Every structure is written in C-alpha cells, then in structure tokens.
Amino acid sequence: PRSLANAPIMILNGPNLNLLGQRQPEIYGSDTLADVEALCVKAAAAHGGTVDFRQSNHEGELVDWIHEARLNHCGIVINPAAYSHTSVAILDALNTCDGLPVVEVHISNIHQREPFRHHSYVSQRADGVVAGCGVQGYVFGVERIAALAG
Amino acid sequence: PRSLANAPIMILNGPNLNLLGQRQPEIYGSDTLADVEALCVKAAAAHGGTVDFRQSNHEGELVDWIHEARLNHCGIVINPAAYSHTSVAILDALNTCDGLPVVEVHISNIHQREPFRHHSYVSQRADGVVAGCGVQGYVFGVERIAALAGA
Amino acid sequence: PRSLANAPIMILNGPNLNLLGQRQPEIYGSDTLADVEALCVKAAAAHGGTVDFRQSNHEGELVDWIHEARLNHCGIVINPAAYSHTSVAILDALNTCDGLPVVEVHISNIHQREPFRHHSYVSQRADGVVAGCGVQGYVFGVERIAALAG
Amino acid sequence: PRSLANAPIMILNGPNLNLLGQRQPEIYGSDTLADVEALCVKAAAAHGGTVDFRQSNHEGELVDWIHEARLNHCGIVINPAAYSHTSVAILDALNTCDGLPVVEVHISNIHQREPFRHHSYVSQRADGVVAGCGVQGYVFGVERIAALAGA
Amino acid sequence: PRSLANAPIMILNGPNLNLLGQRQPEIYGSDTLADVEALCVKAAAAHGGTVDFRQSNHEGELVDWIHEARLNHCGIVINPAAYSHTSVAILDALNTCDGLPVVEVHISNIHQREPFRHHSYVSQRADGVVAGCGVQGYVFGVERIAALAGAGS
Amino acid sequence: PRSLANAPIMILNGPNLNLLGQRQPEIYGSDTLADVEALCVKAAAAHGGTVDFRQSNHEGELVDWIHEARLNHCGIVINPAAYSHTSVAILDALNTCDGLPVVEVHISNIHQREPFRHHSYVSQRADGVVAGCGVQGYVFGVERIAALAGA
Amino acid sequence: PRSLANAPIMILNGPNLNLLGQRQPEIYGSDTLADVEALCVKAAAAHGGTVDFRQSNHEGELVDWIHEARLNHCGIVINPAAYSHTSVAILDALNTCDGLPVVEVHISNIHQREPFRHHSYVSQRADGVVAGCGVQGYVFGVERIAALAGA
Amino acid sequence: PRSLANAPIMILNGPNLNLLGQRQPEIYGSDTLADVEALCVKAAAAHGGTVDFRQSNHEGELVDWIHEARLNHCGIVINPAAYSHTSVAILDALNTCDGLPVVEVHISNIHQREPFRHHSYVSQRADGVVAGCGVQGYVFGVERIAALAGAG
Amino acid sequence: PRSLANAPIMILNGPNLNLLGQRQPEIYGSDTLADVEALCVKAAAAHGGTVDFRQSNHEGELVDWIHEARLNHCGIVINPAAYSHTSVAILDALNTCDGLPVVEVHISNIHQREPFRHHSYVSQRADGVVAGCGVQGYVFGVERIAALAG
Amino acid sequence: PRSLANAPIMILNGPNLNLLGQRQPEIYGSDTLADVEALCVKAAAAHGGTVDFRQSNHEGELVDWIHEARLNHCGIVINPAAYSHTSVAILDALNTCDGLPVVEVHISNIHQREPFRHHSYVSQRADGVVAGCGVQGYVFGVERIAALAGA
Amino acid sequence: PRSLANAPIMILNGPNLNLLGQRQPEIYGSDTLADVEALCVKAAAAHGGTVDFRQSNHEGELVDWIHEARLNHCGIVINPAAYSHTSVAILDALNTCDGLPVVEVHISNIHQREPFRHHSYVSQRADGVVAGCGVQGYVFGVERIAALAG
Amino acid sequence: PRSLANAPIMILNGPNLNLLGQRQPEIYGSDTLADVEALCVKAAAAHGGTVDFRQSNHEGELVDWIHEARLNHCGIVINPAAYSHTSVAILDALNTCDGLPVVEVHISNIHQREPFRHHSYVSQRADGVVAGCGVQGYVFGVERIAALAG
C-alpha cells in the first residue's frame, strides 16, 4: 500500500489500443494513446503522483506487468480491451494483490456492442469500472485511484 | 441542445437511494443522499452549471421525470438502482431523446454482486456507465455531462 | 354480454406512448397519440360505440385502470409498450376478468427488434395480438373488440 | 410496384389449413377455408382490389408461389401455419422482394400454445403480424396490405 | 427491533389482491382481502400485537411502505403477488433493514403454475416463505413474526 | 371409428427409408422397405386387416397422406425418419384427427444417436412410440393399432 | 377418507434429518429431530389428532412409507430434505393418492442457498410448501393438514 | 448368452408400479401389476421361455437385481418408472453387461407429460424402447428379447 | 466409386437460388445462377469432368436428387441455402453414401448473418465447407471434389 | 478429529464398483475391488493406519455409512460412482461433518466421458478430487487423508 | 489499399501448426507447414503476387503481425487454429483495417469435431471462410485474396 | 519413447504460480513454487527419475514448451492455472502427442470456486486430473506419470 506521493499509478493498456485514433473514431475517438498518456500524467500530477503508462498486445506481458505493479506502484488503471472478455489469467493476476486499488476503464460502451463484449472477467476484481466515457474515463480512473490510495 | 449555462443537469435517483448512509456501508458508504446532492451541486458549479436532484421509488415517476428532462435539462445523470435490472420502460424513456447526454451511475460494483445485478437495461442507451466508484461516480457523471454538453 | 352500446371500449396506452410522433418515426410514425385516439373514436363510432382513451407511464396505474375496465367497459385495447416485456402484474390484472375481450397492440413489429422485446406477458391472456401494423393496429383492435363484444 | 387496382393480393395459406372448420374449433373456429377466402374477397373489394387465394401443405410450393408474387401481385397476406416455426426457406423467399408488402396472420393465439409455437421465422420479415384474432385476422391482413400498397 | 407489544406488524399485499374472492376460487379461495385482514387481526391479538394491513397495485408504493415499516413496525408479512417475480426494487427495500423479521406469503402454490412464477426475488431475503396454504398462510406469517420478534437468537 | 376389418392401416415412411437395407446395417438392418411391408401385411392379416404402405421424401406429401387417412384408414403407423425432428407440419396433420390411433416407429434407437435426434415432434401426439426395436417395431405398431382400433 | 380423529398424520423426514441439532445451527437450529416430533404431537393433539413420525436416509423407504399413508393416515407432512431436489420417485408416490392432503416443509430457506436447492419436485404435488420458518414450519404443516382434513 | 430355454427373462419394475390399477387409469390402465406379470408369463411361454418378475421402489435394489441378471437371466425388460429420469446408477448397471438384451418399457407416453419426464438415462443403453403402448408394451418387450436372444 | 472422367459432378442448389442476381447483390452478387453454372462447367472441364447442375425450392426434391447422385455422379457440390439450417432430411440423404465426396458452399458468409444461420446440418457430413467466397466458392467446390475424386 | 493412529479411514465405494475388473477394462482396468482394498490397506499401513472398506449400490446405505464415519473414522475416501452425478443426499451427508477430511476418487477420467458425468455434487464438499488415475487414485486418496488427518 | 503486384499477401498460421504433418493425418494430412508455404507461393505467383508466410503459438505475436499487414500487405490468409475459438484479440486486430481482404482457413472440418470448435471469432470479420478442404484450402484463400484485391 | 530413467518429467506451471506462497493462503497455502519444485524432484528421485520444472505467464510459451516435451521428456505434469479454463491452444498442444502421459494438477479445488473455474479444456486430454489436494497433488502427478511410463 503505497501512496500517490511515493509510487506511480500503473496504467495498463491491452491489445489493439496502440492504434487508438486510427480506427472507428465514432467508437474510439481521434485521440491517440500518447494523448491518453498526457491526460493521465496531468490528472496524476494534480494529486502529486505520477503514472507508469504501458501498452501490450500480449496477455502474458500484461500479467507480468500486473505482478510488477504489486511491488512498485500505488494502484492500477487497466483497459484490458479484448482480454477483458477472455482473460482469466489477467483476473487472477489482479487477484494476487488484494489491497491494491484497481480501476477498469473501457473507452467504448461495451454494453452497446456484441453480446460477447458485455462480460468482463476484470470487473469482478476491479474496485470500479468505467465504460463508454471515452478517453475521459482514464482521467476518472486516476481520480478514483487517488481517492482510494488516499 | 442545451449548455450547462442554460439548464440544470437532471440527477435522477432510483429506489431505496433515499436510505443511503443507513445500510451496507462497505458497499454504499456513510454519506447520505443529501450529502450526494451537495457533491453534485459543487461538481456542476465547477463547470458553471447547476443540478436538479431527485429521487423516487416509483418506476413511472422516474419515466415522467425523464420526459421533463428532454425539454428542460441539459443532460441526465441517472442511478437507476434496482430498476437498472428490470426497467425496459426507463430505457425506452431515455431512448426518446437521442441528443440528450445520459450517464449511468452505480455506487456499488454491480459486477461483484448477484448475477441478476450484472445486467442493466439502462447501459444500452447511456453514453457512459460508471460503477463501483462510490458516490464519487456522481462527480464523474457530472464531469462527463459537462464534457458532452461542451462539444 | 356488454356490447359496444352499453359501455365504452377502454384503450390503454403504456409508457412513453405520450411522445408518439416525436421519436423514431420509421418505427412509430409521425402521428401523435391524439391522432391515434381520433382513429379509435372513429372506428368505435362505426359500430355504435365509444372509447375511453388513456395513457400512463406507471405500471400500477395501468393495473388500477384494468380493474376499472372490468366493471365499466366492454373491452380493452392495450398497447403495454415496455410493460409488455416486464409486467406480470398487468398480465395478472387482465386475468382477473376472464370474459372481458382484450386485444394487445404494438405499433412496431417487436419481432424485428431486440431479443428482449420478442416476449410479451400480455400475449398469453390477450384474445388477439396485433403487431407492426402501425397506428392502424389500434383500429384493428377496436374492430376485434366490436366482433367479440357483439 | 403494383397497386390494389392493378394486381391481386396473394393470400397464402400453409399446411393443414385446408381442414379449417373440421378440427379444434376452440382454437380454430367453425369457419372453413372457403369462409376465409370469402372474407378476403370482400375485404379486398372494399379497396377496389382482388385476391389470389391459395393453400398448400408443401413448403417448396409456398416458396415457388412467393416468387410468383414478386412479379404479379401487390402484396402477400400469409398464414404460414406450422412452417412459421420451421421454415427459413419461406423467410428467405419473402426476403427476396424487399419492397413487397407482407402481413403475417395466425388464426390462433400462438403465444398461448406450446413454447415451440412462440417463434415465427416469418415475423422478422413481415411488415405486420396479426395473431389470435380468429379468421377476422385475415381481414386485418388485407386492410394492412391496402394501406401499405396505397402509401 | 420493535416487539409486538410496541409496534404493529405490517401486512403488505401486492397487485390484484384487492380482488381476492371474486376470481379463481380454486386457486385463491372465496374469502376476500377483508376476511384476510380479520384473520391477521385475530392472530396478532393472540400474541398481544396489532397489524397495519395494506394493499397496493403499485410497486413504488409497496417500496415506500416497506421503508415506513423499517422505523414504525415490528415485522412485515408480505404477499408480493406478481411483484414477487419481477421486483428487485421490493427485494432491495426489504434488504435495507437487516434485523426486521420478514415472512413472504403466497396464497396459491406458485410452484404448480407457470414457470415464470416459480422464482421470487423476495424469497432470498424473507425469513420464511409460505406458499399454497391459502389465506391460512397469512396466519402462519403472523405466528412466525411473533416467534422472530420474541426470540433473542 | 373405422375398424381393421373395414379399412387398412396406413403405414407411412419418411425420407431416406426407400434406401433401407442398402446403408448402415448395424443401425438399420439388411431387410429392405419391401421386407418391412411384407411384415406389416402379415401382422395386419392376423387380425384380419390390411395395410396401405407408403414412402416419401417429401414433408408435404406425408401431410397430404395423413389427411387422406382421416377419412379412409383405421390408424397410422408412422416412421417419420428425419422429419420426426423437424416437422411441426406432420405433427399438426396428425393433430387434425383426434380419435385416429397413431403409432410412431423408429428403427434405430434415436436416444443413442446425436442429441438433435433425441426429440421428436410426432411423439407428443402419437399414442405409442416404439424406438430401437429394428424392423420388428413396425409389427408392434400394427399390433398396437389393432388393439386400439378394437376397444 | 380419513379425518384427524380417525387416523394419524404421517410426518416424514428425509436424509440427514436424524442429525438435526448437531450441524449448521445457523441454518438448522439447535433443536433435535426428537424436539420436532414433540412439536408435532402437541400441534396435532390440539386438533384431536395424532402423528406417525418417521425418518429415513433411503429414498425407497420414503416411497414405501408414502404408499402406507395412502391407506392408514389423514395426510402427510414431508420434509424430503435432499430428495426434494432429486426424487421424481417421491413426487410420483405422492401423486398416487390424489385426495390425501400433503404439506411440504423445509427447515432452511432453500431459496437462499445453492441454486440446485431452489427446485423441489415435491412442490408440484404438495398442497402447500413452507420453507425457512425453522422447526416451527412443521407446526404450520400440521395445522394446514388439520385444516384440509377437516374440509 | 442364454437362450430363453436356459434362463428366465427378468422383468424389472420401478417405483410406484406396485400400485398399478389404483391410480390414473387414463394413463396407466386398470390392470394391476399382477395382471401384467400374468401377461408376461404367457408372452414368454409363446416363445418357450419364462419370466422372473420383480418390483421395487428402491433404486439400489434394482441395481442389485440387474447385477443378478447378468449371470442368471437371458435378458431384461425394465420399466424404470421415475428412476428412468434420475438414475445414472441403473444405466451404469445395465452397461455392466454388454451382450445382455435389454428393452425399456414405459406404460405411459412420457413425451406427452412434463418436460422432465421426456429424458430417460436407460434409453441410451436399452436395445429398444417402447413407450405409451399401455401394458401391451411389456408383451412387445418380451417379444423383442425373444428375437434378440434368438438371433444370437 | 466414380471418377471425374466417368461421371459428372452433381451441383445442387437449394431454395431461392433461382433468383441469384436480382436480390441483395452485396451479399449475393449480380451474377446469375446461369453464370454460376457456366463457372462450374469451366472448372470441371479443366479437370476433364462434367457437371450436372440443378436447383430446387423443395427439400424432398433435393433429397431425391442426392439419392440419384449415389450410383450416378462422382461427387456433390451442394449449396443448401435455407435448408442448411433446417434439413436433417438432407443431412441424412448425404449420409447414406459414405464414400461420395461432398463439398458444401455458401455464397454469403453465414457467420456474419443472423444467429440461426450460423449452424448448418450439412456441415457435419460435408468433407469441406466454403463460405463467403461468393460464387467463386462454387469453383473451389469443384476443385476440391476433383482433388478428392483424384 | 480422529487420527490415523486411532481410527480407520473409511473407503466408501458406490454403485456397480463391486463388478470392477469384469467390464470396460480400458476405463476401469482388470484389477478387482478386492485388489483395490488391498492397495488401500497397504497405503494406510505405511502411515500407521487402517481402512474400513465398503461398497453398496444403495444411496441411502452410503448415507447411513457416512453418518457412521462421523463417529468412528479419521476421514473418508469416497468413490461415489454414479451417485456423484445425482446425489444431493450424499453431498449433504458429507456436509454434516465439517472437519472430517474427505477425498473423492474416480477411477475413470469423468471429464472425457458423457457431458452428464462431468459434474459431481461431492466435489463441492470434497477436500480433494482425483480422477482418471486408475485404482492408483485410491492410494492418492489414502495419502491425502494421512496428510490432512496428521499434522 | 495495396494490390497483389505492390505488396505480399500475409499468410498467418496459429498455434501448433508448426507441427503439421507429424500427427493426426486423417484430419491434418501428411504435408508439412513448409509444403503449405510452397503451395501459397505458387498460387500467389500465378496472379503475380508474393506471400509473407508466418506461424506463431503466441496470440499477441499474431496480433502484432496483423497490425503489420494493415500497412504493408495486400490481404491476409489466416488459419487461427485454436485461437479461432478463443481470441477476441485477433478478431479486434483484424477489425482495425476494414478494407483489407481477410480469408479464414481451417484445414480440418471444425464442424465435425467437438462443439467448442464450432464457433470462430474470426469468421465474423473474415470476408470468406474455408474449412475442411485440407491444405488446399490455403490455395483457395490465396485465390480469393487475388480476386478481392483486384 | 522415453522412460523415467532416460528423460526428465516436464513439470509445467501456468500463470500467477510464480507468486505461490504470497497470496490467498487458505486456497493456495504458504509453500512457494520452489517448495513445489522440491517435492517434484523428491518424488521423481524415488522412481529413478528427474524433473524439468518450469513456469510461465504466457500461453504461447507454455505451448512451445509442450512441443519440446514431445521429443525430450517422458511425461508432463501440468498445472495450467487460469489457462485451464481458456486455452484451447494448450489442449491442442497436448493432443499433438497421443502417447505422452499427461497429468493435470490444480492446487485449489476448482469445483468449490466460481462457475467459470469448473471447466478445464486440459481435462479432456489429460490421463488423470488431481484437484484440491494442495501442493501434494504434484506428488500424485509425478507418481502417476511414473506408473504410466512404466
């Protein structure tokens, strides 16, 4: 249990989010992942914290990063993307550290899409779940982590 | 097509939320609904806007109030409570005004609870859905309406 | 044993129907609820009867009205709208008067819409069910009530 | 693109309906298919139109017939009977002519019967679906084709 | 937690129960809701208590009433009728007061009827469910509240 | 009300049964459809009746034949083959004549095959259902018709 | 048939009930099955009747006792315990004597436990079903039988 | 691989069949289980065979009796009654002897009753399944066992 | 047990395919069923074989024809259309001749359509299944039959 | 909590296991139930313990024996065989003694067989579950019980 | 927007396909993955194009490669193997470039195997789907990409 | 093939098992994965065998390792952890070598946990499945591998 002052917020981005801004902008906006990173840095700095923002298309890599967060970070904001719907491994990785504040963010409103996107394994462990609020949802994520680590 | 300056944000609260603060505090907190209304006032004032905060246990009264919002309010933040899981009628009321920003809020993380609580009819229409962020999710909801109204 | 001559036909409209004509015209049309009442008044007048045309967003008020109709009305034409899919209470209220002719009307074709709209509780009691015939469906309902009540 | 004045309405009847009036009169009534055809003739005549009334126990023949309508008829009133629940081929035939007005009719209230009768494939293409209005439902069918063909 | 001596037992009746005795007598009997009320007065009196007997067709009103019971009554006997199968709101209302004794009553045996009537949301909170015992199940509900209020479990 | 003495038992056979004896002998045997017919004539003759034995690959043809039985035969022994699993039309055709004795026969034990073969629409109307008794199931079907048409 | 003064009420207890009072007291109480029997004898005595109270872990033995009840008892109060959820045999035993009043009792609130406990086969035959009223449910069961026997 | 001449056909009856004749005659007829046994005696005798006719309300006793048949009888005609729908144990017991002919009989047409009555565990092992042919179904059962025992 | 040299490939087309070209061309194209036949002939000829191309809206007729394919043709290319999803009779007809090469073809990509179109009874017997490759799927079908018959 | 030193380990075998060694040898092998009992004795003696090995085809008798194990044994190694899939009663019997170490064994890999065999009611109570390790799975059960009963 | 002449076709093979030819030859045949690459090179050579043939057991790697194709290749022939049934990530990666012709290929007839193999997440995005046509299915994939890219 | 004497037993550990002993002790215990490795080494030594003990959070790596086992190991003891419930790829890797003895081990009693954990894809291929026997279950795994390779 590290404070925002003492350790960064881990910001984990799942598969395909590296291409944010290039595709279906009605759904994902025209902002890039670098744009989202800047939003997070800004939100975190208003609370005196920092962020460790990362993206990967590999499930095992995200699990590896979650374990790292357990030791060195004050919380996790995670947009699991497609792995939200299929990754028990990601869920179990978040379950390994009980105390750590976790906020799940979906840029798109998953509940308006295909029936298989309605269920997220991460939601049973996330403290909070933000969906369909665009890239603003990442800001919400940082704010809630700030409130929880506080 | 109203700005925060021209009309208040309707903040609609479903059944049993009048008792916020007296029950299951691990889930719902120790803040009262009056406390939540005070938070929403301040959150909207940060954007120069105002709120019209209401609560009812009646699904029909909620529908009636959604219809009013279509003509009088700049958006809706709604916490449908139990009616999230049962009310097609509230979903259809929200669907009668396509341009109105709508943000759904759940104090608790409904995805951690019983399986019948995992589905929300309101989520198919709401612009955004915030769950499990405590009463702070209302602040999120107001900020998302302020952003959607502002563009 | 109550004709159209002895008592009005109750035309009951469920939630959101008060905004008919303003929303989704491809599905619902551009006629108003008032236009619908006019179509019912006329169809009833052609059979020597009259209509008592009501609308509510409240499930309980619909139930109260169905109880009133048992005593004062020759039949019910009901568009339950969203309550078709959720209200066991309205089904049960229609079931409290066995002999009263009941016709269920849906302006849209609910079978072309989402899977949750495909089922209606009211349909297991309604004598007949008319769907996707537009506002003309209410004229068919009055006509079926006239035939049954006759 | 045909009107009621320029081409007949096709009234298509599915399997077992040739026996209307001899069986389960609680469900189907004491009227015969000839009585139904007279109702349709009368209803079409009130809009200055004509009917082409047909019955078949064969799914493929119904398909064949539906194809003939595209070319020669102003709309279809179809009582698919048992094929309502089983026939994707009838559904697809009806889908081959997007503009043709189609109204599905069930004499019985299929929603009061066995669960396998609750679903109809035809209902996803039919402009309108009338069920449980007895043989009167064919009159409604013809009236709705007249409205649709006249718009 | 109020005793029977200090506060009435609330008896809440859901939709269509105003018509009891008029319809389907094989299922519901020929007694009316006022006969039911008399039975409850009698049973409560036998334990030194009183009832506050109410009926509504409105889900919201039943929720409002459950909230009143929370502060003013000793327990609730509820026949949710149709709302049994659809109302998470009523379930949640009953969930807001953890120690209030609650007994759910169905006149009819819902397990012998349509499959949609077999499930009741109320049953996961109720501290006893009585079904198919006719109007006598309201007496059983009163007796069970009396036993729960009186106990110091 | 037609007796064995006054009218033949209609013996109906579904799709692919014309090939009996040519395929999967472990399931269907090495006897042919003509051998089955001989078995039925013989079983019927012992009670002084006769059989009208037919086979079709066409659902609508089977329906047509069922209607024919209503008036001319004393009962139906039916092996619907694939149509048992898909035809609501055949079930409804059998439903049109309440009093007529009907016995459903499967050569194979359909409950030992793929899950989609487990359900038969015909079984909810058939007075009796014989499955997995080989071609001897037809003889039981004639014997059962003979007792039903005799009490 | 039989009245309370003519024959005893059969009270039948299914599996694991012999251990009542030892395990899971939160769910089942701290009273023993012998305490339950005494509750029942008192309840019946107040109506001029008697009780024949039994317990078995064997489904067949329960069936054998239900058959016995048909000829010698005024009704049955049955807590089928785990057999509620699995035994069609016991349901069918109860169904063999139409007029015998039957009341099903569960000590625990089966609707608050595992989902497989929500369904009881006995409930479709039982006149009344009492669940989650603790051992007092047995008292309600006797009272109900007394009302139905006397009518 | 017993012939009808060497051992009896076992006719096993499940729960509640002891009451046959007393209830629901519309579905079950007014013949008693003793009537059915006599019918089975005569049916087997037409093929030179005999029967061993038993009834129990106990699932475990039916399993015990199926085990006995594997060694002592030429086939099994079984009407499992309610255990058709619930007893994996009785299915497994019949599966323990691969060559024994088995024919399942239901007096009632189970496919017309409640949905839970539509499935039988026994039907996946039984060579043949006869339902809704009344007590005559037992005759069909014996005839089928005579044919299967006769072919080899 | 015949070769492309000794017997034709039966190309069977199910219901509504007689109308190919006149309906939904994004899904079915603008080529006709006569064009498809020409394509089949060209492809069978490149392997020295011939085709017997047929169409019917009748399930029973299709079964009759599969039965003829057995002592007469060298394989079947079948586009069952709607009967794919409904016809156990057709599946069973294809099952009576164990050795006959069968290739199933759908012009549309049935996995992108309604849920009831996702399942095909025919696919459990078909050697190969080609979907959503337009009318070119029929050439694939002939080519596969050629390779199987080889 | 009875130790290995002071009370036998109950080895409870369900229906049909008396025939081990006579059928489906690829699934169950060629060892007999007697051979399994010897393996158990040997495995237990290696830990200073003994075994009380039993088999029955009767679900109620298994329950009665589970009840005995609560008072006389140090743990139970149970192979419920077909009752694994059907018996709520045996699961509830096991649930009446919280602390008793219980290990479920299946000779066959139940997950490779029919879908109805995939689920076992005993598995939600068993400390551990061993499947498809052959008769060696009983030695693993004895070894787990030794570890759980020990310290 | 690239043609066969200006950019290679990406051929992506999923997990376990590296072992092709070593087991279950009834299902998978006795040709190697290298034998399959040769078939693809030759089919593409005949339409003037080239192939970039790859295999991986890693879902994230397959997503990484799909992102590459979006900018450097004219089309994708993908045999997702086991990831066809589990990978929403792969579906989403393919959905990020709407114009690219995608053809899904299965060597075995997935509809004749276990019920979990019947659904493919890839089939809802693939232009076409070829199953059960053995390694020859890859040649149809290439032929179909040639047709669509033109 | 290889015996215990000639090749090591592969012991494969899936995601999150690297943290064994640090979390959820009631379910997983306080022994570490090094403790589990020692138990495996001890159990195999008692049979004249050796072990090759590995862990990864990466599904494709686990697949790569399974392929290695095929040529180099006498059998596999595998605790797939979360991948039991989601990985068709691992199940397919295991099926690539029919005769290799495979024993699946779960430390926790997956049947007492959430409903999604009750199903394992690996269980349809594994010779035996041990669950809820704690870290002792690996010992059972090794013993069973020893009996099968014999």
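In chain D, numbers come from Swiss-Prot; the residues present are 2-152, in order.
Header says: X-ray crystallography, 1.8 Å.
Every residue gets a Cβ built from N, Cα and C, even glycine.
What Swiss-Prot lists as active site, proton acceptor is D:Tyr29. Cβ-based neighbour count (10 Å, all protein chains) for D:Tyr29 (active site, proton acceptor) stands at 19.
Under the three-state DSSP scheme, D:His107 (active site, proton donor) falls in the strand class. According to Swiss-Prot, the active site, proton donor annotation covers D:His107.
D:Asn80 (substrate binding site) falls within a strand segment according to DSSP. Sequence annotations record features per position, and here Swiss-Prot assigns substrate binding site to D:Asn80, D:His86, D:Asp93, D:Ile108, D:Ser109, D:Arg118.
Among the sequence features in Swiss-Prot, the mutagenesis site D:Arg24 to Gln is noted as follows: Reduces kcat 3100-fold. Reduces KM for 3-dehydroquinate 8-fold. There are 15 other Cβ atoms within 10 Å of the Cβ belonging to D:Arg24 (mutagenesis position). Mapped onto three states, the DSSP output places D:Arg24 (mutagenesis position) in coil.
Among the mutagenesis results in Swiss-Prot, D:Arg24 to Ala has the note: Reduces kcat 30000-fold. Reduces KM for 3-dehydroquinate 6-fold. The residue drawn here is the original one.
Listed in Swiss-Prot is the mutagenesis experiment D:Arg24 to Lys, annotated as follows: Reduces kcat 2700-fold. Reduces KM for 3-dehydroquinate 4-fold.
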(request) Counting Cβ neighbours within 10 Å across all chains shown, tell me which of the recorded positions D:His86, D:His107, D:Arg118 comes out on top. (result) D:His107
(message) Here's one to test understanding: among the recorded positions D:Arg24, D:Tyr29, D:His107, whose C-alpha is closest in space to the C-alpha of D:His86 (substrate binding site)?
(response) D:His107
(request) Determine the C-alpha span of the substrate site listed in the record, that is the greatest distance between any two of D:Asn80, D:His86, D:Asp93, D:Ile108, D:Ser109, D:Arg118, in Å to the nearest whole number. (result) 24
(request) Using C-alpha atoms only, work out the spacing between D:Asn80 (substrate binding site) and D:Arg24 (mutagenesis position) and round it to an integer in Å. (result) 17
(message) For the binding-site residues listed here (D:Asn80, D:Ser109), tell me which residue's CB has the most neighbouring CB atoms inside 10 Å.
(response) D:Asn80
(request) Using all protein chains in view, find how many other C-beta atoms are within 10 Å of the C-beta of D:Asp93 (substrate binding site). (result) 25
(message) Quick check for the class: what is the C-alpha distance, in angstrom and rounded, between D:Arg24 (mutagenesis position) and D:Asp93 (substrate binding site)?
(response) 31
(message) I'd like to know which recorded positions lie near chain I: of D:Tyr29, D:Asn80, D:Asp93, which have a CB under 8 A from one of its CB atoms?
(response) D:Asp93
(message) For the C-alpha pair, I'd like the distance in angstrom between D:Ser109 (substrate binding site) and D:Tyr29 (active site, proton acceptor), rounded off.
(response) 6
(message) Counting across all protein chains present, how many other Cβ atoms fall within 10 Å of the Cβ of D:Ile108 (substrate binding site)?
(response) 24
(message) Run a quick check on D:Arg24, D:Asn80, D:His86, D:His107, D:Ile108: which of these recorded positions have any Cβ-Cβ distance to chain F under 8 Å?
(response) D:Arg24, D:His86
(message) Given the recorded positions D:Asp93, D:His107, D:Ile108, D:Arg118, find the one whose Cα is closest in space to the Cα of D:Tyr29 (active site, proton acceptor).
(response) D:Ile108
